[PDB]
Amino acid sequence: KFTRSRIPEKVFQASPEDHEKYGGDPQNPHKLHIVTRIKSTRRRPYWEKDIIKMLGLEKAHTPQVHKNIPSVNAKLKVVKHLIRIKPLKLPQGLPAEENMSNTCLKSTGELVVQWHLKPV
Amino acid sequence: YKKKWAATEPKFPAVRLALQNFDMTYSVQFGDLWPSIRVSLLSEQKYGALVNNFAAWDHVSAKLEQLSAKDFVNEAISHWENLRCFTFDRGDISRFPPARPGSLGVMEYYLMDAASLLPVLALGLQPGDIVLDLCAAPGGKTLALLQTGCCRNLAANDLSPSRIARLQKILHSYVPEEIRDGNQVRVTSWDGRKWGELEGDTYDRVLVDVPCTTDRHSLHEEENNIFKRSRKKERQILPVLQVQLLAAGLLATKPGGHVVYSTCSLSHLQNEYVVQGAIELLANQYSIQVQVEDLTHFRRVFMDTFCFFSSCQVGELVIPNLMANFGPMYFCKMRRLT
Amino acid sequence: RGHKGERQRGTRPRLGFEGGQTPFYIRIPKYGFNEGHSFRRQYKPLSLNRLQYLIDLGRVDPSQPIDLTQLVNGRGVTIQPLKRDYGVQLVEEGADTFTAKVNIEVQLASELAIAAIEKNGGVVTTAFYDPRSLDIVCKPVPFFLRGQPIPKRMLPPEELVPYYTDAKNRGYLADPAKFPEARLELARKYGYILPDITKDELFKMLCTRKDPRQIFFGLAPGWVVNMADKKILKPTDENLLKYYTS
Amino acid sequence: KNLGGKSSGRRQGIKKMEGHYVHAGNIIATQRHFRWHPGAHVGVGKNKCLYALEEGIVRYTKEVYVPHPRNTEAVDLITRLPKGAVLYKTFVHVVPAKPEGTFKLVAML
RNA sequence: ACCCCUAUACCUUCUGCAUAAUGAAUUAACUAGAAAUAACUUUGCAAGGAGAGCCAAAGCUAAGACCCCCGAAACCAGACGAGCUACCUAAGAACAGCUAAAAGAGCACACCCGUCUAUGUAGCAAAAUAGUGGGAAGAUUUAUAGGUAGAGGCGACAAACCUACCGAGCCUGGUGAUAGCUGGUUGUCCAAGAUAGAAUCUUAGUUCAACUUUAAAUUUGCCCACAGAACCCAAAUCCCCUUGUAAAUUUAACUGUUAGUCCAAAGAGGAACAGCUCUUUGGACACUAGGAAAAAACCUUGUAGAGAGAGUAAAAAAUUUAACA
RNA sequence: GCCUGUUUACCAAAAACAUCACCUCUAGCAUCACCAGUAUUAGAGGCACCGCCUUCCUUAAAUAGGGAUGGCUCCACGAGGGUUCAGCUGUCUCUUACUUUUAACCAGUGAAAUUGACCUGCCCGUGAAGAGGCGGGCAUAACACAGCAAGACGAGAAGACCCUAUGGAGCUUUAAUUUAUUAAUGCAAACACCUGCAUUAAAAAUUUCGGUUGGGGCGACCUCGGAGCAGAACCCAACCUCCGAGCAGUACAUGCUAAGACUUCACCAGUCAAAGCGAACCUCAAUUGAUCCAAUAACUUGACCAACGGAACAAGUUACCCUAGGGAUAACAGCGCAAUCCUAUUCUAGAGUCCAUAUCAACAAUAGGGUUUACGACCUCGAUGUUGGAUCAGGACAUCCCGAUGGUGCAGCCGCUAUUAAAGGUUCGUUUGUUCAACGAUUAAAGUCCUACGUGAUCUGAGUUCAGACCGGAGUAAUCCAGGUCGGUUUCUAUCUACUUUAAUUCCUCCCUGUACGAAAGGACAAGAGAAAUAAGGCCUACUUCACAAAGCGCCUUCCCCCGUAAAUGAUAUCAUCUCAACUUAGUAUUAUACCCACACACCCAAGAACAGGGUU
Ligand SMILES: Nc1nc2c(ncn2[C@@H]2O[C@H](COP(=O)(O)OP(=O)(O)OP(=O)(O)O)[C@@H](O)[C@H]2O)c(=O)[nH]1
Ligand SMILES: [Mg+2]
Ligand SMILES: [Mg+2]
Ligand SMILES: [Mg+2]
Ligand SMILES: [Mg+2]
Ligand SMILES: [Mg+2]
Ligand SMILES: [Mg+2]
Ligand SMILES: [Mg+2]
Ligand SMILES: [Mg+2]
Ligand SMILES: [Mg+2]
Ligand SMILES: [Mg+2]
Ligand SMILES: [Mg+2]
Ligand SMILES: [Mg+2]
Ligand SMILES: [Mg+2]
Ligand SMILES: [Mg+2]
Ligand SMILES: [Mg+2]
Ligand SMILES: [Mg+2]
Ligand SMILES: [Mg+2]
Ligand SMILES: [Mg+2]
Ligand SMILES: [Mg+2]
Ligand SMILES: [Mg+2]
Ligand SMILES: [Mg+2]
Ligand SMILES: [Mg+2]
Ligand SMILES: [Mg+2]
Ligand SMILES: [Mg+2]
Ligand SMILES: [Mg+2]
Ligand SMILES: [Mg+2]
Ligand SMILES: [Mg+2]
Ligand SMILES: [Mg+2]
Ligand SMILES: [Mg+2]
Ligand SMILES: [Mg+2]
Ligand SMILES: [Mg+2]
Ligand SMILES: [Mg+2]
Ligand SMILES: [Mg+2]
Ligand SMILES: [Mg+2]
Ligand SMILES: [Mg+2]
Ligand SMILES: [Mg+2]
Ligand SMILES: [Mg+2]
Ligand SMILES: [Mg+2]
């Protein structure tokens, strides 16, 4: 029968080679995920559909910010094959109230607190 | 499916089918005796009253004697040179009063075919003998064995849980729970054919009452008649099953032990060929030699009460007569020499 | 209407049919839950709370005897004789707050209701009414328009005779000698001093009680009420007088 | 030639898992034969169903199994065990939650 | 205008129809959802409401809103039918010629019938024409009038005939018979919306459950960390705080759906065949579009409009092979 | 079947019905039949006159035909069913000529079924599974007129056949319920008749004929429980695998009550149970049954209602049938599948006197095919029976013959086997529906298949399929039958698509030649010549049917390959090697050509349906 898939934990234990390849430090892990649905929930189990709805990824190619905490990670593990996960990078720290209306999420995963739309 | 057939075979009652078969076979088998056997089988069956040794046996025997029944077993022992079953004189058709519980809480006597007791008597249960009843589970012979002195335990097996339950009920009604509690009585719902593997060279005395055509019951009872068309396969394969059961019993019995093969049918095929085939199969496949005991003295001793088919090669055959409607009962005694 | 089948064809089975299975409303054994329901007597409850409320709002005048006619006129209770209503039963509900001195006539009365009525200085009597007399009492004006003489009030049925002859129930047919004993027993049981109504200035009104065969207080059986000209015709024939007095 | 065998499932098993709050009398688990044995404040019905005798929390544990001496078959089974062996069974307990009552001031006589 | 590219009429019945499954030549006209119970909304009055009766532990009064059409073979009652045909009654008629003689004789006209062949098959004809053929003084053919009438008649029994269609006539009436069966069921627009089973003279249906819809109440619903769920003799599941979420349960009312398909997986039967038959988990299909050639079920992808903008998803088969001492 | 007669008006004329004769049963009698009669009579019925008793032949070939109380007995007769001598003839070999009708054109008049719209092609594939409409190719100006019937699963009856419906109806019954009605009696009432009530029959009347499975049977099952399928909460089917139950034993507190829970997926029903009163100090798988209704003072009890959620009481048969539907459900057919079937390779066991591999072939293995017997129920049940035969054939090659090669247990001739080749051909008769088969005679051969087991709007209906009737058998009967037999209505005027004038083969004879080969007996190739036969295309000088002409039975002409291998030179690999090495031959298709080629009224015609065409000097 087709059932829910239990991913062995060793799959989610990064190696030094992975750290070098993907540019992430196991110490000081990133706080927030940017998750995009890059795959349709159609022809997937109703539980994956429900997990996508819970995570708020109904629209594809629409980034959503989520906490990098074990429960959200469990959900993202359930629906990992339909999504792209990247760290949220904050070169200028989290936006302040002053610049909350001038933010922009770069395709690189960086939330710039200033967005002037002018040449550098 | 095809609904409209050209000619449908006439719908016969199983009783009439059994009559047809018994005619076409036993007429040839017995010649001029077949008329008498047929009328005896179609007439009422003469019953014997086996007094429950556990109950007030002396009092019940006195009451039956007052009812004018005499102990055929006792008179047989008189000229033989522990069982008590009373039967009426030759020609008498009187019925024994229905048995009722005694003062001790057990039925005073069992109303059973007298011929059914001859196998047990011929088995000759010595004091303290380990006993097996491979498939005998209608009651009757089993109760007679228990009333005998097989204090070294008796294993009564059958393949039919319904008949096992019937055995258990008659044991509750007749045999005291004190007697039945220990391993003195072990009732099982297993196949006799497997019994050779389950136990071998264990029992000193064995009784193999194989399923058979039960001629009288086939002629009388319409329900579950062996001669009905649906059970044609079982009827045809009966000889092989009987041979297998007798072989299992012979394997089970200890070397030098005695077995008795019993059948409630007149069929030469189901009796003499069955015993001979069992002997041959045992001596070939398992290389064990069995010698058929001579029961001619038994025939002469019990002739006064039962009429026997003199022209019998192996074993004894009580045939039902009007003067004594006790048959049919074939029984063959076999001592396992090796 | 769906697609084909009995439901679309408009010919689905009757209500309660279960497709041939023995229906639920038929596989349950018959029991006498409603046997003789149309013959069981019914009495409209009249709580002392409702009685006090009516007295307070003035829809019921305690200065005059209170009977079923007065209650109906004040709209304190609705009676349906056609529905086997045999009258009004006094209900103890509101006894602890009842503070009205009234002379009330009912058909049934609880012990506590009687106790409260008597403690407040009033008088309560349980009076039987046959269905016809009850209908006349509840709606007298239509009866007067029917143009028939006022009929006699029938006696209670044999089963009800003991109730209305027992003094403890203040039965209108009970022995008046036993009334003081019953009232004293109630007063002793419920811990209030029995007020001697004979000293009350309204003692006459409290003592007024219609004759057992009488329906209205001042009208005798056999009289005819001509409402058109405001008159009452009284038969004088000896046979009629004897019949209406019997 | 194979008849019968159309009996439906008995819907037996555990009705209250570990940690579930259970009121007195609630059936905890129904079994055909003793899969789970009664523990503390757990009673057994005629059909070997386990019900809560007190209002509390259900807990499943493993405990050494010492049957009643009158239980002849179990006693013989034990008698055949080696010296070091100790039987174990799964038991269901109800940890009572509330106290069985409190003392209240009724009258200041 | 065509040429270019895209496009497999509609309705109904279906798991699924361009389907070579049904209906339709077409125009006009006519042609098919009728209602209580209890609910909901809106008023009135209110512990009472109502124009007697009835209801009432906020009810009661009033209104609004809700339930199709065509079609059997049949059954029964009363009439009408023997101008056809079956048989019979009365009183009539016909039967050349030859042969044999007095014939249920022979050949053969009239006459009656209808063996075989061909034509015809909406025909000349709702049973005929041509030839051929049987009888043709007899149980023959036939004109006239009368008679037997339908749970009946009559019958050289073929279940034949009884006014072209008799295993039981025809007409009228009950009758708008009934039909779990077939077909049909007519303005616009939006929205939610698809199958656990049980019982059944029941498997072409229906009642309940499940699912679904609407309105209302308040409160946890789903996902789910440990801990936890058996001895005999695998994938997973259940329970489940956090967490991400916003749904869940209950109350009131009510229909409809309960003849399913293929794919992946675990099985059972078959032959480790079937586009084969069953059960279980999931997906898709009965719903849009793109792709695999065409394509219900495979892959991508969905929430809907306009644009003569843009980035992408799935998405194109691969291979060529034998010397030898 | 005795005969004459009768019958299904309108698919059966008969062996069926009747029939004289014979036989069985019933009735002793008059004023409406019988009958104006009386046992030699009348009625009902059976049966069929009379009479009597008790392997060979046919053919050449033969599934054909004939002969070795009841039962025999064919004299006569028969539009009955078979066989047959002789003759006859266009039935046929093998078709032709002519006349009339029809037909086509001109003139008048002028329907019918049918029809979703059509701007209406072919091949392959796809698909609700056989497409004009979809995908990829190919083709493609436009229209008339006349033919054809391959398709439009063509048009005609909500076809034929099969299944279903808590649909009908006819019939039979030992189906259930009745005896209202008649005929008998008996008891009452009256003094035989009448009436009432009973009993027995006859006669009828009403109603029903459960469900799931099983094609070659002579049935099984229907409710409940345990185990696997369903491994671990629950749940889980089967026309799946096994095993069981319709109780028994104890006790008599096996009493009363009551929180809270479980629950067979609904309900109904079924389970467990704290506490309390009162007492002492039930078990295990299932072991069953609702309502109503009966019995009972009450307590309580009652169906093997087992078709086990249970109609209170009802079976068969229908082909005499009917209606409503079903491709949801059968048979032909199509479509899946390849168990079975067939073919080819691998392996060498073994045969082949020795020898695996000339040839055959075991166990097995691998592929290919969709020609058999099955399985599946996916399209079609809202007019297509089916098998054979006639006619015309299209196609595959897994080749029967003819052609070219290799091997051989190939001396030659015969052969066997394998590769290549589908241009052409592949007979006529007897029995029998018969395909097939057997038999007779031939042939170079008398190939295996597919094409809706090709083709039935082109034909036939011989078997088989409805109504009729027999023999045998089943059944109480009505009726039935995979059996045998006799008979039995085969419609369509063509709207659309498609189509309607496109270098031969073989046998035999002779020569080579009774030569090669061989010891002989036998006996070849190649090449050449002559005769025929068929097939195609023409023609009428003869002959013949006939007659200003059309025809065959008459005459004339018919013309090239195809390639499997056998070799030369020669490397990779200095030999060798025919070469998916370069290369040289047998070796050729690139059919060679032939035919046709003129843009321009009326009459006749060898030209023709019309139109068109040729001649008019
Ligand atoms: N509860 C119950 N009711 C029964 C039983 N037998 C009969 N009945 C009732 O009677 C009906 C059956 O009627 P019948 O079949 O005539 O009964 P019967 O006893 O066989 O015969 P009669 O006495 O002639 O009625 C049932 O439906 C019940 O109403 C039974 O064993 N139990
Ligand atoms: Mg419809
Ligand atoms: Mg089971
Ligand atoms: Mg169509
Ligand atoms: Mg249809
Ligand atoms: Mg049409
Ligand atoms: Mg007439
Ligand atoms: Mg004449
Ligand atoms: Mg004549
Ligand atoms: Mg006639
Ligand atoms: Mg007949
Ligand atoms: Mg007939
Ligand atoms: Mg007519
Ligand atoms: Mg109708
Ligand atoms: Mg929507
Ligand atoms: Mg029923
Ligand atoms: Mg005749
Ligand atoms: Mg004749
Ligand atoms: Mg006819
Ligand atoms: Mg006629
Ligand atoms: Mg005819
Ligand atoms: Mg012939
Ligand atoms: Mg014209
Ligand atoms: Mg095609
Ligand atoms: Mg044309
Ligand atoms: Mg078409
Ligand atoms: Mg139809
Ligand atoms: Mg439940
Ligand atoms: Mg049932
Ligand atoms: Mg017939
Ligand atoms: Mg199917
Ligand atoms: Mg070839
Ligand atoms: Mg085929
Ligand atoms: Mg025929
Ligand atoms: Mg036949
Ligand atoms: Mg025939
Ligand atoms: Mg004929
Ligand atoms: Mg035709
Ligand atoms: Mg034509």
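What you see of chain B is 27-107, 128-384, where the numbers are those given in Swiss-Prot.
Quick reminder: no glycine exception, Cβ is built from N, Cα and C everywhere.
Residues annotated as active site, nucleophile in Swiss-Prot, with experimental evidence given as evidence: B:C310. All protein chains shown were included, and the count of other CB atoms within 10 Å of the CB of B:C310 (mutagenesis position) stands at 23.
The S-adenosyl-L-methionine binding site annotation in Swiss-Prot covers B:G185, B:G186, B:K187, B:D204, B:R209, B:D237, B:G238, B:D255. Other Cβ atoms within 10 Å of the Cβ of B:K187 (S-adenosyl-L-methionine binding site) number 25 in total over all chains.
In Swiss-Prot, the entry for mutagenesis B:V65 to R states: Disrupts complex with MTERFD2; when associated with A-136, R-139 and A-141. The structure shown retains the original residue. The C-beta environment of B:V65 (mutagenesis position), restricted to residues of the same chain at least 6 apart in sequence and closer than 8 Å, consists of B:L368.
One mutagenesis experiment catalogued in Swiss-Prot, B:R136 to A, is accompanied by this note: Disrupts complex with MTERFD2; when associated with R-65, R-139 and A-141. Sequence-distant neighbours of B:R136 (mutagenesis position) (same chain, 6+ residues apart, CB-CB distance under 8 A): B:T351, B:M369, B:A370.
According to Swiss-Prot, the mutagenesis experiment B:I139 to R carries this note: Disrupts complex with MTERFD2; when associated with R-65, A-136, and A-141. On its own chain, B:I139 (mutagenesis position) has B:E70, B:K72 as residues at least 6 apart in sequence with a Cβ closer than 8 Å to its own Cβ.
Note: B:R141 (mutagenesis position) has non-local neighbours B:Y73, i.e. same-chain residues 6+ apart with C-beta under 8 A of its own C-beta. One mutagenesis experiment catalogued in Swiss-Prot, B:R141 to A, is accompanied by this note: Disrupts complex with MTERFD2; when associated with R-65, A-136 and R-139.
Here Swiss-Prot describes B:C258 to W as a published mutagenesis experiment; the accompanying note says: Abolished methyltransferase activity; when associated with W-310. For B:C258 (mutagenesis position), the number of other Cβ atoms no farther than 10 Å from its own Cβ, over all displayed protein chains, is 24.
The secondary structure of B:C310 (mutagenesis position), as reduced to three states from DSSP, is coil rather than helix or strand. Swiss-Prot gives this note for the published mutagenesis B:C310 to W: Abolished methyltransferase activity; when associated with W-258.
Across the fold, the C-alpha of B:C310 (mutagenesis position) and the C-alpha of B:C258 (mutagenesis position) stand 6 Å from each other.
Every protein chain shown contributes to the tally, and the Cβ of B:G185 (S-adenosyl-L-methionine binding site) ends up with 19 other Cβ atoms within 10 Å. Geometry remark: B:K187 (S-adenosyl-L-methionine binding site) versus B:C258 (mutagenesis position), CA distance 16 Å. Look at the Cβ of each of the binding-site residues B:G186, B:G238 and count the other Cβ atoms within 10 Å; the largest number goes with B:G238. Cα to Cα, B:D204 (S-adenosyl-L-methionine binding site) and B:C258 (mutagenesis position) are separated by 14 Å.
In this structure, B:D255 (S-adenosyl-L-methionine binding site) is part of a beta strand by DSSP.
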